[PDB]
Structure formats: C-alpha cells, structure tokens
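Notes for the one structure printed next.
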Amino acid sequence: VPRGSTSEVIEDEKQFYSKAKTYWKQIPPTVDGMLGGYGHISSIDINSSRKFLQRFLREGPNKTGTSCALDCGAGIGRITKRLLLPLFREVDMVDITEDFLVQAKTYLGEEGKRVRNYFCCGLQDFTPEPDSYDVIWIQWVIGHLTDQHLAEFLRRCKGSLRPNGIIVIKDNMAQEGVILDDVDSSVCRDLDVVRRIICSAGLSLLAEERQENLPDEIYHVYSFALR
Amino acid sequence: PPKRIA
Ligand SMILES: Nc1ncnc2c1ncn2[C@@H]1O[C@H](CSCC[C@H](N)C(=O)O)[C@@H](O)[C@H]1O
C-alpha cells in the first residue's frame, strides 16, 4: 500500500522542519546548490517556465497582471533573476535561509534593485499581504511542508492574489505515493496527492504540464497553474 | 531540488 499523506511518513514534525533548515544552511549559495547538483538544467527549466507563464499573459478578460510577483522558496533568486524580474515590475522573495537572501543581493545585480521585500521566513509561518501579487511562484519547495501546512499556505496565497492572479507550483512528483527523503528532510508526492491538496485549499487547475528534456534518472517535474 | 529517484 502506497502512503497518501505526510502523516504516514513524518515521524516528528519539529524535526522534519529543523533538519531541513540545517540541511539548507550548509548548501553553497549557488545555482548548483539550489538545483542539487543539476545547475546545468537551469536554462531548460527557465525556458519552459517562461512559455508556461506566457499562456496567462495574453490580452483578454482574464489576463494576469505584471505589477508584482512573489518567489516562494526563492533561494538566491535563480528564478527571480531569469524569469520573474524581466516580466514583473517588482518581485518579493521569501525563503527560510538567510544566507541565500544575502547572496541574492549580489546574484541579482542591478535588476535586483526591483526586489522589494526579502522575507526570511518559513512558508509555514508566512502570510502574504492580501491583494498583492499577480503571480505567486512556488518551485522546488512544496516537499518541505507537511500536507496541512501546504494546504494552509496555498489558502493564504489565494488570499494574496490580485484580480486575475495565479499561483504556479513547479516541483518533483513521485510516480506513486508520498516518499520521504531523510537527508534533505523533504517529501515527493504523486500527482493525485498534489491535486488533492490543491483542491482542499479551494483552488482549481488552469493548466498542468510535464517538464521535458530532463535527465532520465531524476523525479518527473510538473507545473500547475492555479486560481 | 531536482533529484535522483530513490
Ligand atoms: N519551509 C521552508 N520555507 C521557505 N523556504 C524553504 C523551506 N524549506 C526550504 N526552503 C528553501 O527552499 C529552497 C529550495 S532550493 C530551490 C530554490 C528555487 N526555488 C529555485 O528553483 O531555484 C532553498 O532556498 C531553501 O532555503
């Protein structure tokens, strides 16, 4: 029987979070650090995310705005730099690891002057300002939250969207069930689990897409656009 | 991050 929730795989919630915090504190503040030794796939990733996002930027009644985005689990700002800053007037970043947000100020260069808020906080403790963001981008971090905290964070995110705003999740997906990585202290969830969580947060899918051109050995990665 | 299937 596959596991269907984090409550089947997490022995101790406080340790699940504290171990993850310690893990990221000892990762170098680099693209290869953000990508777990896969820094080389960054351009494939960014190109695909851009195309995915541009779907929602077309003129018409539901056009997503371009005033402000929120990068969640932003790290040093890999995605902020190459995807979001070019498209959004301002960007806010949130991440638990202070050293990454400090590095971001260097990594982002001159364009980084348009990063407004650098929030150093776990997502589980973060309440984005209501009616503030056109796009909330959540990539390679949902496995760090329990199902309850993920559902709650998504509800809070919903409350922070501007009219026509969207949430984008892009992350590793398991073929089946909920799989614990006890080294980085994270989980990988199957598509049915993630969709369940999204539904419980009062959100709906606008689109879902598998990431192409990835190394064969890694978990499949999917993007979901939500409102 | 992206990672090898365990
Ligand atoms: N509970 C939590 N809340 C917020 N950020 C977290 C977190 N647990 C881990 N993180 C952050 O999640 C990031 C994962 S690495 C991925 C960074 C970025 N999303 C990108 O794709 O380039 C790290 O910056 C780490 O500090």
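Counting starts with 1 at the first residue shown.
Recorded method for this deposit: X-ray crystallography, 1.8 Å.
Cβ coordinates are placed from backbone N, Cα and C, and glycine is handled just like the others.
Annotation source Swiss-Prot lists S-adenosyl-L-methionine binding site at A:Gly73, A:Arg78, A:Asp95, A:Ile96, A:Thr97, A:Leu123, A:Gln124, A:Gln139, citing experimental evidence. According to Swiss-Prot, the experimentally introduced change A:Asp171 to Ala (Swiss-Prot position 167) is described as follows: Does not affect methyltransferase activity. Looking at Swiss-Prot, the entry for mutagenesis of A:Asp181 to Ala (Swiss-Prot position 177) says: Induces a slight decrease in methyltransferase activity. A:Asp181 to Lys (Swiss-Prot position 177) appears in Swiss-Prot as a mutagenesis experiment; the accompanying note says: Induces a strong decrease in methyltransferase activity. The note that Swiss-Prot attaches to the published mutagenesis A:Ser186 to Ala (Swiss-Prot position 182) is: Induces a slight decrease in methyltransferase activity.
Location within the structure of each feature annotated in Swiss-Prot.
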| residue | record | Cβ within 10 Å |
| --- | --- | --- |
| A:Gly73 | S-adenosyl-L-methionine binding site | 25 |
| A:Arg78 | S-adenosyl-L-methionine binding site | 25 |
| A:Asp95 | S-adenosyl-L-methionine binding site | 25 |
| A:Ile96 | S-adenosyl-L-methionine binding site | 23 |
| A:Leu123 | S-adenosyl-L-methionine binding site | 24 |
| A:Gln124 | S-adenosyl-L-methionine binding site | 16 |
| A:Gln139 | S-adenosyl-L-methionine binding site | 23 |
| A:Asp171 | mutagenesis position | 22 |
| A:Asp181 | mutagenesis position | 15 |
| A:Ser186 | mutagenesis position | 23 |
Within 10 Å of A:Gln139 (S-adenosyl-L-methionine binding site) by C-alpha distance: pick out those among the mutagenesis positions A:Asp171, A:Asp181, A:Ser186, and say none if nothing qualifies.
A:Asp171
What does DSSP call A:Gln139 (S-adenosyl-L-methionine binding site) in the simple three-state scheme?
strand
From the binding-site residues A:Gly73, A:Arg78, A:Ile96, A:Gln124, keep only those with a C-beta under 8 angstroms from any C-beta in chain B, and list them in sequence order.
none
Measuring Cβ to any atom of ligand 1 with a strict under-6 Å cutoff, which of the mutagenesis positions A:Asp171, A:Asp181, A:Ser186 qualify?
none
Reduced to three states, what secondary structure does DSSP give A:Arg78 (S-adenosyl-L-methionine binding site)?
helix
Same-chain residues at least 6 positions away from A:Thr97 (S-adenosyl-L-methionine binding site) with a Cβ under 8 Å from its Cβ, in sequence order, are A:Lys21, A:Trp24, A:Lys25, A:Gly75, A:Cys120
Rounded Cα distance, in Å, between A:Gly73 (S-adenosyl-L-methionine binding site) and A:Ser186 (mutagenesis position) is 13
Over the residue list A:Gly73, A:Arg78, A:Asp95, A:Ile96, A:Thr97, A:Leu123, A:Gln124, A:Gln139, recorded for S-adenosyl-L-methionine, what is the maximum interresidue Cα distance in Å?
22
From the mutagenesis positions A:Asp171, A:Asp181, A:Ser186, pick the residue whose C-alpha lies nearest to the C-alpha of A:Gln124 (S-adenosyl-L-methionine binding site).
A:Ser186
